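Have a look at the structure below, then the notes.
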There are 2 protein chains.
Amino acid sequence: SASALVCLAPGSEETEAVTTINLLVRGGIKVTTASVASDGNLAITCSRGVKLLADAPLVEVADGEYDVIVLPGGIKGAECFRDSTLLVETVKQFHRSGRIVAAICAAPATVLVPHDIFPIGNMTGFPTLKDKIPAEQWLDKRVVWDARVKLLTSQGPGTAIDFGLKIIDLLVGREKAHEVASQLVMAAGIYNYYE
Amino acid sequence: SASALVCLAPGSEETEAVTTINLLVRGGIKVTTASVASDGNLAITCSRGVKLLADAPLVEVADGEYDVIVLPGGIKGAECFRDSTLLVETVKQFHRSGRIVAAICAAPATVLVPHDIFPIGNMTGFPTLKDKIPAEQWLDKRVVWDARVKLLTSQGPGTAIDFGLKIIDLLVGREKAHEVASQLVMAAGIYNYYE
Ligand SMILES: [Cl-]
Ligand SMILES: [Cl-]
Ligand SMILES: [Cl-]
Ligand SMILES: [Cl-]
Ligand SMILES: [Cl-]
Ligand SMILES: [Mg+2]
Ligand SMILES: [Mg+2]
Ligand SMILES: [Mg+2]
């Protein structure tokens, strides 16, 4: 199967993390969750208090051959990612080895921009953090797929379905993305991959 | 200081549970999560494998004065609810005492219909299970609010935002629902409480 490494830190946005995980599993993707910036503790208290148990510490899975690394948002979770040298070097390694980096909400501006990971990539993120993304790189769009650098970005809790579906499309294919979308009772406006 | 009791079981649908909890917290509603696991275990494995910690076993919080009891879906989570005499008694007590019952996805057909808790009233649920909701009660709407019996129902993972926003309306009101909605970057097909 295709596989995904979903990172979690104290203060990660729980809808973004959980909805993404759920959709990837529905798509037949094996998902591992990794605890970041917790010195190995697998208990992760998210941004609105939801408490998740991660599968493993990042340091034990960072060298795995996952097809995508996923960075949920949440202000404080994204700061933890930014300030983790292991997280940043893992993101860089996924990219250099031809794999996908996927980031939502505050993660693009907080993690990718300060570390100059994708200096000329196109990206989106949470609208109120537009001023944290260099102006020439910013698109205000529910999902942005920059195929040149294999960078997938998205905007907020309410775009987590759109984000997860595009990961499925990229890793498994359009037909599987449509199958998953069809299970959800999605709002009008969200792309369902039928065409 | 409105409050919500969100029930969780092995096999609950994690998007439905977590997105609902998230939105209620954003709305200033005090949330308590209650495990309906038969042994009282609080470390719940949800339908796609997300590991979610409940705050308390149902028996320790069921008699609380929460304004709403929330039943997430997930095929096996809803079966656990149906087969828990304490859960069913608690739902009945919320209803008889003039409080709100909120249920999504499989929870209406699996829990409410077999126990005949709402013999009169409109309801929805996951559309593949529509033939398990009595025909005179069924509506095919993203959210159904029947104020006559204080029953809120909704259809699936993709309607979790609509569901959570309606709980906010019912507990805190339209202004707060609009405020929360405006945070999410949600899709155009979800009612946003602005006129
Ligand atoms: Cl441990
Ligand atoms: Cl670690
Ligand atoms: Cl670049
Ligand atoms: Cl959504
Ligand atoms: Cl399910
Ligand atoms: Mg620059
Ligand atoms: Mg394609
Ligand atoms: Mg009847």
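Here chain B follows Swiss-Prot, giving residues 2-196 in order.
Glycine is no exception: its Cβ is also placed from the backbone N, Cα and C atoms.
B:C47 (mutagenesis position) falls within neither a helix nor a strand when secondary structure is assigned with DSSP, and so counts as coil. The Cβ of B:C47 (mutagenesis position) has 26 other Cβ atoms within 10 Å, all protein chains considered. The note that Swiss-Prot attaches to the published mutagenesis B:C47 to A is: Is not impaired in the formation of mixed disulfide with a sulfenylated protein. Has a monomeric quaternary structure.
B:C106 to D appears in Swiss-Prot as a published mutagenesis result, with the remark: Does not complement a disruption mutant. Residue environment of B:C106 (mutagenesis position) contains 34 other Cβ atoms, counted within 10 Å of its Cβ in all protein chains.
A mutagenesis experiment is reported in Swiss-Prot for this position, B:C106 to A, and the note states: Is impaired in the formation of mixed disulfide with cytoplasmic and sulfenylated proteins. Does not complement a disruption mutant. Under DSSP, B:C106 (mutagenesis position) is assigned to coil, being neither helix nor strand in the three-state scheme.
Annotation source Swiss-Prot lists active site, nucleophile at B:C106, citing a curator's inference.
Taking the C-alpha positions, the distance from B:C47 (mutagenesis position) to B:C106 (mutagenesis position) comes to 14 Å.
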